[PDB]
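Below: the structure, in structure tokens.
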Amino acid sequence: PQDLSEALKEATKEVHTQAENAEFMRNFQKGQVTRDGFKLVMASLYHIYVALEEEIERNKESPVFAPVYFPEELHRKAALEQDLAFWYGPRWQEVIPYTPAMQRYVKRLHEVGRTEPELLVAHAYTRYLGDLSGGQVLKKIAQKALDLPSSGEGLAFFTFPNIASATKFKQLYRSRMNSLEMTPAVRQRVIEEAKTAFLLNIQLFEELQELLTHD
């Protein structure tokens, strides 16, 4: 439907559902997550955001991405750095895993950011706004299921400090994205890449599940 944000939601409803029904995520959402599994998602998110934010910076001035460029409100890399230092210790950077499923997610981000910046919006929208909207619920599940100490660290990723109202921010983001000048042909590629984003998360979930069950 007219608005890109609406068309995107309709065409990805199927894969979005498959993403949430993916075993690993399904369990996490049901409160079934382990420290090992949670550490894997956090490490995964770090690699994803590092690559995504790297590509955003390279394209922040392009007419195709500038409208959805909100560095202070959304950057997550720094937050994940604080979090990984807690979950993996002081030497996290040389200990966190970087699996094949994480690698191809990163690869795709770099591909899009370097040659087709017009599609970066598909990843940024689903990743940022998706994480922003589901964070508080996932955070509580994490706290309950993992029983961490009153360390004051480990879940910074789940709080977007520079966004007062998640609802008002999403309204603004969709507005910028919905008023983005794009061809019905370019528009189709973007919707298709939104699909790619969800599919990349599904293959990641499938791998993390496999890793945990066979270690």
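All chain A residue numbers match Swiss-Prot; in order, they span 10-224.
Per deposition record, X-ray crystallography, 2.1 Å.
Cβ atoms here come from the backbone N, Cα and C positions, even for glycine.
Note on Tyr134 (heme b binding site): other Cβ atoms within 10 Å of its Cβ, all shown chains, come to 21. Sequence annotations record features per position, and here Swiss-Prot assigns heme b binding site to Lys18, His25, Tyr134, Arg183.
Cβ neighbours of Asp140 (mutagenesis position) (same chain, under 8 Å, six or more residues apart in sequence): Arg85. Mutagenesis annotation in Swiss-Prot: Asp140 to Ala, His, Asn, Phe or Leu, described as Inactive as a heme oxygenase but active as a peroxidase; the structure shown retains the original residue.
Following the DSSP three-state reduction, the secondary structure of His25 (heme b binding site) is helix. Taking a C-beta cut-off of under 8 angstroms and a sequence separation of 6 or more, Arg183 (heme b binding site) has the following same-chain neighbours: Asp12, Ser14.
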